[PDB]
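Undergrad: Dropping the structure in here first, questions after.
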Amino acid sequence: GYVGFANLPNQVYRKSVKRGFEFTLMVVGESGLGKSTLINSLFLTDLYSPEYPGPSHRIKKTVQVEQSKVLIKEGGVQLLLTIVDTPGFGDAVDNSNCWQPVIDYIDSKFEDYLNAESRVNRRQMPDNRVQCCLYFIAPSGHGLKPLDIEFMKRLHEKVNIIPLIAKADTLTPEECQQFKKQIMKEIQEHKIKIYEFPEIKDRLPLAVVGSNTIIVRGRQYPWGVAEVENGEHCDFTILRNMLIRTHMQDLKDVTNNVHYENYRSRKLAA
Amino acid sequence: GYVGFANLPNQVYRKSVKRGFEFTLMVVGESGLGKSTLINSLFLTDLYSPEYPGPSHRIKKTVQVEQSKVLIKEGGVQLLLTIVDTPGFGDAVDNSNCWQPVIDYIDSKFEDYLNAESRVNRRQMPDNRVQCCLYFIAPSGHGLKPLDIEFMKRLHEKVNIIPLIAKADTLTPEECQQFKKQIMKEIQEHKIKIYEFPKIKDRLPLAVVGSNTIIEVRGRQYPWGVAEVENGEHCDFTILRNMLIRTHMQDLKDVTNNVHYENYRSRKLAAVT
Amino acid sequence: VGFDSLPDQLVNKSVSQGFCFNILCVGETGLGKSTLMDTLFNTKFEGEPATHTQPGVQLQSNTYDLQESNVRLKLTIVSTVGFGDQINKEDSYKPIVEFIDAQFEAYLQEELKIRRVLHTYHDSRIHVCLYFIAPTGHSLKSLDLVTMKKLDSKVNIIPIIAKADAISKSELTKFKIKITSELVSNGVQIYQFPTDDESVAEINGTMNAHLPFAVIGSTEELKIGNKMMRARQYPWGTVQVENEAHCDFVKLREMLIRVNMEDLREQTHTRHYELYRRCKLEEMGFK
Amino acid sequence: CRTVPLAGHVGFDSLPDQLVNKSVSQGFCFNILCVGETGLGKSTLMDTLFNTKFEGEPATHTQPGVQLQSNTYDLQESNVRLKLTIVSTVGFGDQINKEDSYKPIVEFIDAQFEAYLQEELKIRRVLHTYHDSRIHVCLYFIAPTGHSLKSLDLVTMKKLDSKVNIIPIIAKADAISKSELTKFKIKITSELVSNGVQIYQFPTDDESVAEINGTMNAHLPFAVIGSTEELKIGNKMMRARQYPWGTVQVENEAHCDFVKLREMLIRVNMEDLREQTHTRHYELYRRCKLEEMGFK
Amino acid sequence: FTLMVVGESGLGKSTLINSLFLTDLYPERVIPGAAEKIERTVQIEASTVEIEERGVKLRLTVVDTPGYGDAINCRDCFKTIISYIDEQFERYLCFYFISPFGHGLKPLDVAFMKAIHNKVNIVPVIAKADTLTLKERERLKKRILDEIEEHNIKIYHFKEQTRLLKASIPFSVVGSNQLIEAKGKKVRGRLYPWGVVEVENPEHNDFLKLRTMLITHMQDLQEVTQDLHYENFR
Amino acid sequence: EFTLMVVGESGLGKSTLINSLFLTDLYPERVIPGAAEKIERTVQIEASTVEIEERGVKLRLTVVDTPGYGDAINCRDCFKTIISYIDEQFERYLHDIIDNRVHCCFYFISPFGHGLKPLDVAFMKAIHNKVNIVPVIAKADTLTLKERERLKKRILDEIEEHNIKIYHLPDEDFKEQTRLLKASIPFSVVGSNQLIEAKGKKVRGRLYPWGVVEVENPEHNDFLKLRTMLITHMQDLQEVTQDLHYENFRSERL
Ligand SMILES: Nc1nc2c(ncn2[C@@H]2O[C@H](COP(=O)(O)OP(=O)(O)OP(=O)(O)O)[C@@H](O)[C@H]2O)c(=O)[nH]1
Ligand SMILES: Nc1nc2c(ncn2[C@@H]2O[C@H](COP(=O)(O)OP(=O)(O)OP(=O)(O)O)[C@@H](O)[C@H]2O)c(=O)[nH]1
Ligand SMILES: Nc1nc2c(ncn2[C@@H]2O[C@H](COP(=O)(O)OP(=O)(O)O)[C@@H](O)[C@H]2O)c(=O)[nH]1
Ligand SMILES: Nc1nc2c(ncn2[C@@H]2O[C@H](COP(=O)(O)OP(=O)(O)O)[C@@H](O)[C@H]2O)c(=O)[nH]1
Ligand SMILES: Nc1nc2c(ncn2[C@@H]2O[C@H](COP(=O)(O)OP(=O)(O)O)[C@@H](O)[C@H]2O)c(=O)[nH]1
Ligand SMILES: Nc1nc2c(ncn2[C@@H]2O[C@H](COP(=O)(O)OP(=O)(O)O)[C@@H](O)[C@H]2O)c(=O)[nH]1
Ligand SMILES: [Mg+2]
């Protein structure tokens, strides 16, 4: 007694698989916070090999946004991924307004995609808009450096910002909890709207530890091993789930229906 | 020992003990690198306390160097100790020539000391010139931050600087020694000469860990292990204590008032009219 | 990475929005449009029989809202009334081409708006067009060939022979040939099923060999024991709607059992919403 | 002394172990000045004070005027090297007209000051590889007349106190009696006090050696004997002196307070003597001179 | 002696006539091309059939009308038929087929019937009767009776057969050129996927009733055409 | 009848010796001055008469000593009073029964130095042609025997080079006594009138923590030699003064 409405999701899935997939992930952070190692570990553990050095050599004379188009064949699904990362940021002699190239790249990608998909003769084209930016934070232990506060309060209406506690494996749970409370009190002295997962803030923000060496991929210290697989504060699974497994389509949806649309009603405003 | 002029060591010992002692040590580094904790752990956790907090608040709007005076009377010998701390250094958005107030402070101390020991009615007024400088380089790994590179190519001819790899509990030994060797390369490539502490495993710079929790009793208990400061195989805090406190204060003062104060006065008094 | 769950991440969010579909049934009064469609959705709808005294073709455009295990479809059924029942044929397709044009128009003029919303919009475009053909038995009639002459470039038209219980099979096949040649006489490319996605293309390929279908519909359920299935009753026999030798109601119910519904949306948005824009939208700009 | 204390012993009471070792490695330098008549025993006093003959053909009584036999030696007992400088007057009191006696001595001392001072105002300072020659001690000999101080002795004592640290010693104590030595000592100390002559007072600040200095302060001036006539009194010692009625010995406290004199060198006050020259004599000369020096 | 076979070119007139009179009136006839029947003209041909019954007439010719329908727009669409009947009625000096694919009397019925019902008595006939259910049959019959009554349309009007004929005026018919077998009755059947429809069953349709009415009232048609319509002719 | 002079630096112990010669005290109230005002003190004549007839018959001799001789830092021609005194005495006696007419002059020499301090040479070059000079080493209890003989030889040599006219003694036990007496010059003396215990008993002598120096022992010093020479040659000194010095003064300006 059914006509076949249930088959619509099956058609949607089978159609989307054939068309291929793309992604563009921004990683922003001062050097030495494990960005390259984390990004290499996340995706199949193959990128930034000594054949292609990348920002591991922190060239600080100039900042030059360097993406990397890579192709991954997950069994039968094609993912064309880019990791937009800025070599050299917030570490040189001066760092005032040291974020203009980043917002430059983001707005340029928005504008170029809008050009691609707004002409009369438009067709199917690649997509190069960034979907989410992971902003690393060093574990100072007292609050947030004013550069991070300016980065939040400035570039937050344009791209999904996810604050990470870079190298969380150098903190104590009591001071880590007080650090979390302090940062989410300065988040309400300076009102900031981070990307909130749909529906609790106590076990936020995400803190991550990354590595490449196998030992369980974990780092070795004289007093043993620092691991990545846990749930207390070295949470290398909550990010890999609430970024890839669960909400990544929601990331695209919120970039489009909010961010990309905010720009589209900004450049078309007058 | 019958004529007995060999009793000079006893005489100078007694006069020195009766006279008293003083010292002045300054610490600089990016705020949040674990400096106040290390200072407390050095002179047994009584200088900085919730009754008087140091650079933990880190008011970085104007970097005004602060100094604290403590009296310690451990073994019948009482010295007055001056901890010199820099609130706001390097943390703010701009780090352009941020070292200038430190130079102002040290050189003003030199000038006031010279005015002390140049008047006709000179006296035994206390000396304040800073004797030792501890720099906390962040343990970023595979490279030295340009800010500190330009820091230690300017002041190294004014005060004895001993570079310290702060929070060195976060570096695997292989990367630790590789980073140290690269620091030597960028030192003996940019023509940098630093205090030589008159080896193989204890190759300068030195690594320090500063803890205040009473567990394991200065130590830290991470959910994966323990970090202890006394053991020498994990870190090298005791090496810094040996060749900073117990052994080389007198040599530090000698080099300060023989090679640095001497150069400051051979600059000034050779430029005076 | 081990996370291939990207294709599932958007399936689970569309069902929250709900689905929307449309259907255009074109055919002169009397062929059994409302009856066939009520049987197709196995539901009783609001379409009462019309009158032969309708001076002008009108569009019912009756909307509904059905349900299934998870999906909440918002149907929008549009059917011609009083079509092809007077002495006028070259001016018959106008009120059934202006409809698709005006259904393009609203979505278009909302696509170019400044503070536009697209996450939740009710697309009113016509997504498919069944075409009932009278079961005459010699070749396609005048109005039929003229209508498929100048309609195939707007919707995924599908030719089906209605009331197909008055044509012998031993003749029917010849009719098929004698119509398909006319299809390639004017050379009209009626909806070709994809036959490109190698996962499922051969079903589409064989569907295209029997592309002129045959259908029948009635809201009376007669034979029992097996089940309460719907059929046809005459003093000399009974007709089974899904016997696969009487009528191809199942073969037409392959756009409804959804071998290709999303393909219809894609071809509407990329081959009929383009020729209306790649060429016809050149009024302003880029010339 | 309510202060902020520590907990564990930081490794702290080791400053007067770094300062001590720094000075040993660079040796010491000392300067003694023997002031007294020719023939009183100055050269023999130093020979029996440092247990080694140094030099010295006795000054002729035909010396036209007092000069200064200055000599620097490199004695070393153990682990300690002294640049010693004995500065003995020659011809002091030889001639008759002794009114112009002390000047060739006193100028000498002042001259030595300039050396040290000449390296201070000089900007190419090297004060760590430097060997000054300032007179550090002045041993002043008094002839055992028995009545009072001789006139030249009084005038030199009064007009040389405020330059270097003086110790007055009674030379050739083989002449006066202890029944009369007490009255002699009382009279000479009384006229020292009445004439405002402020002899070196042993320090009474520190409490480790407070009362030893306190008691030695009331024994001034000392009576001393010095010789090298190698006489063995039954056991190993030579520093004695023959006489037809009985030998005299030097290292006994009954006859002469020789050890009370050596208690300015052997243990207690000689580093303090160096410091005192550096802090109340040198500074006084700086006060009196940096008013013609045109420097403030 | 006047009759018509008028339909929408596909109701089944050819096979109906061929089985009614046992003829092959068009040995060489081709359906007009689909791309060629845009301006489908209407043309009339001749006929030559000898009828064998209880009574034998001289000859019988039917007014075959190829291309009457299938018009993009009937400009004239009515000319040659009335011309031929007028000429046939001047030398001295009627079946109308309703399609079953509709709610009842489609347009072109009121016009044609109103035009010719005063010229020749008309016999309504529902072609392709094998697609109408009995309930729908009665519904459409009542509807067409009301429609012909509403706009003043007169068509036509032992005795048990007379009452049966006068109670079902719109005869339901089928046509079957080739004889096919069914349940032991094999006389001019049509094959369907569910078996065979038999033309002569009195319950499926009223073909034999139409044949009896035509073959017995030929004198009636001749006299009404020679006395009633002839007076109105002049 | 007789008169004797003693001269020497103040403090050598000459009052005590001249007391020990005559077993008497003859300066009742004398206050030894303080160092503060003897800076430039002068020299006076202290002549005291005392009666002794130990060897002769009646010799109420007077002893003359000069207090404050050479004591001042600079001798402001300290030879004036003594030479004036001797000349005055010769002119007074030769006015002629003898009033004083000083016959012998002891000169005390300090033993601390290395020999004749140039003032001693000055005095013995100024006076040696007027009176009988006798050199006597005062405080002879501070000289070791070897230094004693070296000092004796250097005194003799500084006599020879400056040609000092020391009074040689005029030439069977008498011969040996004169030989030893003329060999032992200059003599050594120790004076002490504090009667202090010794080996025998109750003798004159000084006391030190190391010894008890006596006086009449001719081995400790030559005190008894000096006394016996003076006593025996009283007459010879008178004769030499009469026949070589007074005659010379009469031959010279009168
Ligand atoms: N033989 C046959 N009759 C049918 C079929 N479908 C419907 N009918 C009959 O034809 C009549 C008309 O059909 P409707 O349901 O009114 O649909 P329609 O013919 O398109 O007419 P409208 O929808 O009012 O324009 C119905 O009442 C049915 O009795 C069919 O498939 N075969
Ligand atoms: N009374 C006394 N005589 C001494 C003493 N020491 C040495 N003498 C003797 O006195 C003489 C003086 O010797 P020196 O000390 O060399 O003479 P001096 O003091 O150096 O005199 P100058 O050469 O001018 O410096 C020596 O020959 C010794 O025999 C002493 O302590 N007391
Ligand atoms: N800070 C840090 N350094 C690492 C880590 N793993 C390896 N390294 C060292 O850092 C060098 C490469 O640095 P890089 O990965 O570019 O540092 P990043 O930019 O912070 O990711 C290698 O030579 C390693 O020795 C890590 O987890 N953290
Ligand atoms: N891992 C590690 N953390 C440290 C160390 N020393 C201090 N900390 C952390 O630093 C925090 C205190 O920082 P603080 O010294 O006040 O920073 P400052 O005021 O800028 O000098 C504490 O919460 C400690 O957890 C160390 O040696 N290792
Ligand atoms: N349903 C039905 N179909 C028929 C009948 N007679 C013929 N046909 C079919 O109708 C088709 C065309 O008939 P046709 O000769 O063109 O009829 P005409 O147009 O009226 O002359 C033939 O292929 C036959 O199979 C009938 O009585 N009923
Ligand atoms: N060693 C020694 N000391 C003497 C002798 N005679 C006197 N004295 C000391 O000399 C002091 C008195 O000397 P004095 O006769 O007044 O000599 P004057 O001041 O020159 O007249 C006494 O205190 C004695 O200690 C002597 O023969 N030997
Ligand atoms: Mg000498």
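What you see of chain F is 37-132, 141-215, 222-304, where the numbers are those given in Swiss-Prot.
Every residue, even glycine, has its Cβ placed from backbone N, Cα and C.
Take a look at what Swiss-Prot says about it:
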{"type": "BINDING", "residues": "F:44-51, F:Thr78, F:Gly104, F:183-191, F:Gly241, F:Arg256", "note": "GTP binding site"}
{"type": "MUTAGEN", "residues": "F:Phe156 to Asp", "note": "Loss of dimerization"}
{"type": "MUTAGEN", "residues": "F:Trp260 to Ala", "note": "Loss of dimerization"}
{"type": "MUTAGEN", "residues": "F:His270 to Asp", "note": "Loss of dimerization"}
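Looking at the shown structure, can you explain where the listed features end up?
TA: The Cβ of F:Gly44 (GTP binding site) has F:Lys50, F:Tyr105, F:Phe150, F:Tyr151, F:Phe152, F:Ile153, F:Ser154, F:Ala182 as same-chain neighbours under 8 Å, each 6 or more residues away in sequence.
Secondary structure from DSSP puts F:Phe156 (mutagenesis position) in coil. All protein chains shown were included, and the count of other CB atoms within 10 Å of the CB of F:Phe156 (mutagenesis position) stands at 19.
Here F:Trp260 (mutagenesis position) comes close to no residue that lies at least six apart in sequence on the same chain with a C-beta under 8 angstroms from its C-beta. F:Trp260 (mutagenesis position) falls outside any helix or strand according to DSSP and counts as coil.
Taking Cβ-Cβ distances under 8 Å and a sequence separation of 6 or more, the neighbours of F:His270 (mutagenesis position) in its chain are F:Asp185, F:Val240, F:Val263, F:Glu264.
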Undergrad: Roughly how many angstrom lie between the C-alpha atoms of F:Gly104 (GTP binding site) and F:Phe156 (mutagenesis position)?
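TA: Here the two Cα atoms are 19 Å apart.
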Undergrad: With DSSP assignments reduced to helix, strand and coil, which class does F:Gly47 (GTP binding site) get?
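TA: SS state of F:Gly47 (GTP binding site) = coil.
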Undergrad: What is the Cβ neighbour count of F:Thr188 (GTP binding site) at a 10 Å cut-off, with all protein chains included?
TA: 17
Undergrad: How many Å separate the Cα of F:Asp215 from the Cα of F:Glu222, given that the 6 residues between them are not modelled?
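TA: With 6 residues absent from the model, the flanking Cα atoms are 13 Å apart.
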Undergrad: Compute the C-alpha separation of F:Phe156 (mutagenesis position) from F:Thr188 (GTP binding site), stating it in Å without decimals.
TA: 11
Undergrad: So the entry has no coordinates for 8 residues flanked by F:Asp132 and F:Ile141. How far apart are their C-alpha atoms in Å?
TA: 8
Undergrad: Note down the number of other Cβ atoms within 10 Å of the Cβ of F:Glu191 (GTP binding site), including every protein chain shown.
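TA: I get 14 for this one.
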Undergrad: Which of the recorded positions F:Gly44, F:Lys50, F:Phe156, F:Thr188, F:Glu191 have a Cβ less than 8 Å from any Cβ in chain D?
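TA: Near chain D - Cβ to Cβ under 8 Å - we find F:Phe156, F:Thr188.
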Undergrad: Counting every protein chain present, what is the number of Cβ atoms, excluding its own, within 10 Å of the Cβ of F:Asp185 (GTP binding site)?
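TA: Step by step: centre on the Cβ of F:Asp185 (GTP binding site), count other Cβ atoms within 10 Å, giving 23.
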Undergrad: Under 6 Å from ligand 6 by Cβ, which recorded positions from F:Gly47, F:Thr188, F:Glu191, F:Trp260, F:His270?
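TA: Going through F:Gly47, F:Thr188, F:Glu191, F:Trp260, F:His270 in sequence order, those close to ligand 6 turn out to be F:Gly47.
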Undergrad: Taking the Cβ of F:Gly47 (GTP binding site) as the centre, count every other Cβ atom within 10 Å, in any protein chain shown.
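TA: A 10 Å sphere around the Cβ of F:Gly47 (GTP binding site) contains 18 other Cβ atoms.
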Undergrad: Measure from each Cβ of the recorded positions F:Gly44, F:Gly47, F:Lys50, F:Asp185, F:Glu191, F:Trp260 to the atoms of ligand 2 and list the residues where some distance is under 6 Å.
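TA: The ones that qualify, in sequence order, are F:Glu191.
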